[PDB]
Amino acid sequence: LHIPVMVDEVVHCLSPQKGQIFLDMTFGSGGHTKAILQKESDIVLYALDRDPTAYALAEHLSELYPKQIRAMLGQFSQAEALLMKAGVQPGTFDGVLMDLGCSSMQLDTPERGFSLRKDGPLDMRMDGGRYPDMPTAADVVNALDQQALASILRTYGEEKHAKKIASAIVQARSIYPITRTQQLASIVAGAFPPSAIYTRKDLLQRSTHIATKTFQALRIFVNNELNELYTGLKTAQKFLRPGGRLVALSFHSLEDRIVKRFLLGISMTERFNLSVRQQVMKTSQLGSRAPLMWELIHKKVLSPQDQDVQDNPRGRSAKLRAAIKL
Amino acid sequence: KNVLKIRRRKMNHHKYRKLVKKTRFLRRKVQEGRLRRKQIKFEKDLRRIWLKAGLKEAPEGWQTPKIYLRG
RNA sequence: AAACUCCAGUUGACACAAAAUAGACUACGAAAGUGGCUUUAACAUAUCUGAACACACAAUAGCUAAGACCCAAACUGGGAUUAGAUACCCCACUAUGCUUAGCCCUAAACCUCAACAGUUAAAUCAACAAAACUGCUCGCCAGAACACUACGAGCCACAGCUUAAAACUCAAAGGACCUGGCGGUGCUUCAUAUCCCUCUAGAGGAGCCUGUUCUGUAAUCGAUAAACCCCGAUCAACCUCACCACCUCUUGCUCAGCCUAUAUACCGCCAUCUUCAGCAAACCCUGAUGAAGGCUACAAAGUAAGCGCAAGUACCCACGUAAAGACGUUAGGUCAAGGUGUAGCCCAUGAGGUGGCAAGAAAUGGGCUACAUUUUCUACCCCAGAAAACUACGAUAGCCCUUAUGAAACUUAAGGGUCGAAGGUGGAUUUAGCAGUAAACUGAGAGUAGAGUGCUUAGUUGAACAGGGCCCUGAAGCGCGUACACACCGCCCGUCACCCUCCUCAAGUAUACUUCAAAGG
Ligand SMILES: Nc1ncnc2c1ncn2[C@@H]1O[C@H](CSCC[C@H](N)C(=O)O)[C@@H](O)[C@H]1O
Ligand SMILES: [K+]
Ligand SMILES: [K+]
Ligand SMILES: [K+]
Ligand SMILES: [K+]
Ligand SMILES: [K+]
Ligand SMILES: [K+]
Ligand SMILES: [K+]
Ligand SMILES: [K+]
Ligand SMILES: [K+]
Ligand SMILES: [Mg+2]
Ligand SMILES: [Mg+2]
Ligand SMILES: [Mg+2]
Ligand SMILES: [Mg+2]
Ligand SMILES: [Mg+2]
Ligand SMILES: [Mg+2]
Ligand SMILES: [Mg+2]
Ligand SMILES: [Mg+2]
Ligand SMILES: [Mg+2]
Ligand SMILES: [Mg+2]
Ligand SMILES: [Mg+2]
Ligand SMILES: [Mg+2]
Ligand SMILES: [Mg+2]
Ligand SMILES: [Mg+2]
Ligand SMILES: [Mg+2]
Ligand SMILES: [Mg+2]
Ligand SMILES: [Mg+2]
Ligand SMILES: [Mg+2]
Ligand SMILES: [Mg+2]
Ligand SMILES: [Mg+2]
Ligand SMILES: [Mg+2]
Ligand SMILES: [Mg+2]
Ligand SMILES: [Mg+2]
Ligand SMILES: [Mg+2]
Ligand SMILES: [Mg+2]
Ligand SMILES: [Mg+2]
Ligand SMILES: [Mg+2]
Ligand SMILES: [Mg+2]
Ligand SMILES: [Mg+2]
Ligand SMILES: [Mg+2]
Ligand SMILES: [Mg+2]
Ligand SMILES: [Mg+2]
Ligand SMILES: [Mg+2]
Ligand SMILES: [Mg+2]
Ligand SMILES: [Mg+2]
Ligand SMILES: [Mg+2]
Ligand SMILES: [Mg+2]
């Protein structure tokens, strides 16, 4: 079982109260959505997900609360149109809970293809066939050139060995099609000496497969999570009430940066991890930020309790960024 | 000139200081035991002297001091 | 931002802290060190050398104890930046820097030059540093690494200092210098249809033509980043043809043949930098006759020749455009122009006949025609009349029918009829052009029986801008650094529960081995 990550913080943060309408742009399993419909019995809630399996769960769970929860299906970009059909263009949503990442059910079910450990079709697509033409991870690896595929790994996977892990994929695909998760994992391992398979470690300091950065990289290029995250936040702002509390959850750095640089106005094209020294050097050259539209409830990113991390290691990297619209 | 010989010594000293840090409690127990044996080895050397000279006990009023203790 | 707001400014009072200027001086001291003022004491030796340990000292940091505390400040807390943590920045504050009394005994404690005496003549001298040496004495050294380590010993030192190995391992390690490459390297000047902006017309969107890719097919090949992609082809209905299927021939059009493999064996002919100016010899001289270097015009070691540039020539000039453009670079292109080395086939990988493929789910390059009013049609070749949005502009496409060529044409070309579509001037990006050029328009030629919206070429009308800069692009000159040389996509260092070799420590525990009498009553 997967407990909703930081459910206690997200509930306190949004303080759901009677007379307030809320949105959920990532229903998924619905653990967070259900934790929010428990504290306040008079709450109004809206749900959304990219997975039709997740949208069916919400529809089945809608029986528990007939109108307090309203289920919707679609991507972040398509969310505004879907909600615009309802007619809530101003929205006046008190809070938008934009949980991020892959659902526990999505990656616990081997058929969905998200787990390298198990053997499933190399789908790695949050979409559940709602768009049967949407390329899957298998398609991405078999088509793109080394330079193109290396960029996917480098930019989205934070993978130093992008050229080494991409060349192995290019050679492997020629010999046979890459259609299964384990088939890819073995190819990526084959780019390195056999001992490399578990040399790398996580921040938890527990050995991880040497292809855990290629499964994350493709997952984010197949589902365009990063570009869809920028529109998703923007749409929330337009549909978010003034004085309404937004709450995001970033499990990896790339998504965390966008949430940080969006709630603070920082340009998305600035250099990453800028030090104070570099900031001085940057502006010294020019010598020769706009008003913020948010009020961060908690100034610094929250993180899961160390005890809770061991119980749910999947959510160890959950960085909660809360803000109030201005 | 280059500093490659200095750099080798730098790394050697750094790793030594790092090894000493990690094992400073084991090294302290070892040093204590060596000093005990050192004191015993010293006590035997003095006993050998009076025994080889024909005496059966230490000279009257002689107590071998502890010359290796921190005190 | 936090912090402060008994804050900030003026004025006055006020240190156990630190000592502008002088100091551009180069003094004192054994060294370490010593630069505010005064006073006291005071800076060993009438031959030199003489210690890891004796004797006495020894920056900074640090320890112990007691004080002082302006300011600084490891650490720590807060703020900020950060995906986040630490650091870099900001604020506060501590050990500490100070005093006293004890310790500790280290430094790139380095003029990286041992003390003393002497010499400037010899050879000046591997190199660099810092001109080269002699006598004499002490200290020290003998491949790298292990190793400022282990053990032993000493020490007020207890995560310490001093002295300081061996085993395993390697064929180098190292010093100086030169060249090259490279620098998130300095400065400087640059590109002239160009690196960017600026000027004009385009491409990228539509249809069509055509190449390529992919897919398809029983059914070629080659080119394929710049430097492939209307390229070999100034050209494929048969032929061409090298491909596929079937059938046929065997000293075969040839004193056979092979479009079989290898362009990474080659000649031949070329692409490319080149929209370059350098290349290769023969000598001479400098550096001690080292790797190397060789210019100053009021000239200081370079020079008599070759190739390229240049000159000259072609076109309408001496301008411009052609042509030319070395060596070298990309084992660049071509064995399928032809020839040919090597290897292979010889009833077949050779030869001949018949028929056939040569398509489009698509993607992409180049071109053509358009989207119209500076336009469309007609007359005319510039003083006109109409057209001008669902019967307009717009297909060189589709369909149908004729004609031309051919033995052969749903297929190729031309013409007519019908049809009247997308397109409404095109995001990122990108091409070309400095003048009779771009842009627009018109003709001719090569090659075919015929066949391109392709190519080659003649002519007509005929512009705009040409300045300002150096992030990116690349260039040059003068520098600097370099542990790279496979040349930064380099190299090395640290790290890690894979591995073998060797060594050390060590709890208790036995195990042998050595010692006594080398004595006493
Ligand atoms: N661009 C996007 N638009 C909508 N939903 C998305 C999305 N990207 C991811 N998601 C979905 O959002 C969810 C995030 S992970 C699951 C979190 C959820 N609150 C739970 O019940 O666990 C997944 O269901 C995922 O499929
Ligand atoms: K002073
Ligand atoms: K001075
Ligand atoms: K020095
Ligand atoms: K150099
Ligand atoms: K265009
Ligand atoms: K050649
Ligand atoms: K040939
Ligand atoms: K040949
Ligand atoms: K075109
Ligand atoms: Mg070492
Ligand atoms: Mg403030
Ligand atoms: Mg003396
Ligand atoms: Mg001695
Ligand atoms: Mg001495
Ligand atoms: Mg000493
Ligand atoms: Mg001292
Ligand atoms: Mg002190
Ligand atoms: Mg202070
Ligand atoms: Mg203090
Ligand atoms: Mg003082
Ligand atoms: Mg000094
Ligand atoms: Mg001496
Ligand atoms: Mg010399
Ligand atoms: Mg040695
Ligand atoms: Mg030392
Ligand atoms: Mg030692
Ligand atoms: Mg010792
Ligand atoms: Mg086009
Ligand atoms: Mg071809
Ligand atoms: Mg080829
Ligand atoms: Mg070839
Ligand atoms: Mg090429
Ligand atoms: Mg034929
Ligand atoms: Mg044919
Ligand atoms: Mg043949
Ligand atoms: Mg070649
Ligand atoms: Mg002439
Ligand atoms: Mg001329
Ligand atoms: Mg020419
Ligand atoms: Mg010429
Ligand atoms: Mg080649
Ligand atoms: Mg041949
Ligand atoms: Mg044959
Ligand atoms: Mg019409
Ligand atoms: Mg027609
Ligand atoms: Mg006829």
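Note that chain A is numbered according to Swiss-Prot, with residues 71-358, 370-407 shown in order.
Cβ coordinates come from backbone N, Cα and C, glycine included.
Now, the feature entries from Swiss-Prot:
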| type | residues | note |
| --- | --- | --- |
| BINDING | A:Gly100, A:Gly101, A:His102, A:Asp119, A:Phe146, A:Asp169, A:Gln176 | S-adenosyl-L-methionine binding site |
| MUTAGEN | A:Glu298 to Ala | Decreased methylation of 12S rRNA positions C839 and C841 |
Which listed residue (A:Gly100, A:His102, A:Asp119, A:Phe146) has most other Cβ within 10 Å, given these are binding-site residues: A:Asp119
A:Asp169 (S-adenosyl-L-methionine binding site): secondary structure state under DSSP, collapsed to three categories: strand
Of all listed recorded positions, namely A:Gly100, A:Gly101, A:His102, A:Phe146, A:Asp169, A:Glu298, those lying near chain B with CB under 8 A: none
Cα-Cα distance linking A:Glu298 (mutagenesis position) and A:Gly100 (S-adenosyl-L-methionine binding site), given in Å to the nearest integer: 20
Cβ-based isolation winner (fewest other Cβ atoms within 10 Å) among the recorded positions A:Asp169, A:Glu298: A:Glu298
Rounded to the nearest Å - Cα separation of A:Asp169 (S-adenosyl-L-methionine binding site) and A:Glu298 (mutagenesis position): 13
Residues satisfying Cβ distance under 8 Å from A:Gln176 (S-adenosyl-L-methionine binding site), sequence separation of at least 6: A:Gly98, A:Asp121, A:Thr123, A:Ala124, A:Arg182, A:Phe184, A:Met196
CB contacts for A:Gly101 (S-adenosyl-L-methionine binding site) [other CB atoms within 10 A, all chains]: 18
Rounded Cα-Cα span from A:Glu298 (mutagenesis position) to A:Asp119 (S-adenosyl-L-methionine binding site), Å: 12
Diameter of the S-adenosyl-L-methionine binding set by C-alpha atoms, the set being A:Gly100, A:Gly101, A:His102, A:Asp119, A:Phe146, A:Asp169, A:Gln176, in angstrom: 19
